[PDB]
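Okay, structure first, notes after.
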Amino acid sequence: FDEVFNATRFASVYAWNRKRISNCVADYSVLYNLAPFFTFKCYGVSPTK
Amino acid sequence: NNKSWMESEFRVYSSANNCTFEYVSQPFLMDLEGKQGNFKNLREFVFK
């Protein structure tokens, strides 16, 4: 899931690119522990869950 | 297959607008005719 955000040049502000995610075991705890990825305020889902 | 370059078989459609899902895997047809003749296929499918 690295290639959709962590990459060369991001999308245009006006024209945002869409990436489909399917068939994976994505784990978001790594982003939880990553000092870059501190903004994690989930509105209706437990953030560590 | 068409000679030299990539074939023009994709003439069933010419334009694609918007896309949601993609799935690439091994071909659905595992039957082969390379063994010999005198035998035909009995492919059966149900699409539900």
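The numbering of chain A matches Swiss-Prot: 338-386, in order.
Method of determination (from the header): electron microscopy, 3.8 Å.
Using N, Cα and C of the backbone, Cβ positions are placed for all residues, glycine too.
Taking Cβ-Cβ distances under 8 Å and a sequence separation of 6 or more, A:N343 (mutagenesis position) has no neighbours in its chain. Taken residue by residue with DSSP, A:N343 (mutagenesis position) is part of neither helix nor strand, so it is coil. One mutagenesis experiment catalogued in Swiss-Prot, A:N343 to Q, is accompanied by this note: Reduced viral infectivity.
Variant annotation in Swiss-Prot: A:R346 to T, described as In strain: Omicron/BQ.1.1, Omicron/XBB.1.5, Omicron/EG.5.1; the structure shown retains the original residue. If you draw a 10 Å sphere around the CB of A:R346 (variant position), it holds 5 other CB atoms from the protein chains shown.
While the structure shown retains the original residue, Swiss-Prot records the natural variant A:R346 to K with this note: In strain: Mu/B.1.621.
For the natural variant A:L368 to I, the note given in Swiss-Prot is In strain: Omicron/XBB.1.5, Omicron/EG.5.1. In the three-state DSSP classification, A:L368 (variant position) falls within a helix. Cβ neighbour count for A:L368 (variant position): 15 (other Cβ atoms within 10 Å of its Cβ, all protein chains included).
Under its natural variant annotations, Swiss-Prot gives A:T376 to A the following note: In strain: Omicron/BA.2, Omicron/BA.2.12.1, Omicron/BA.4, Omicron/BA.5, Omicron/BQ.1.1, Omicron/XBB.1.5, Omicron/EG.5.1. For A:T376 (variant position), no same-chain residue 6+ apart in sequence has a C-beta under 8 angstroms from its C-beta.
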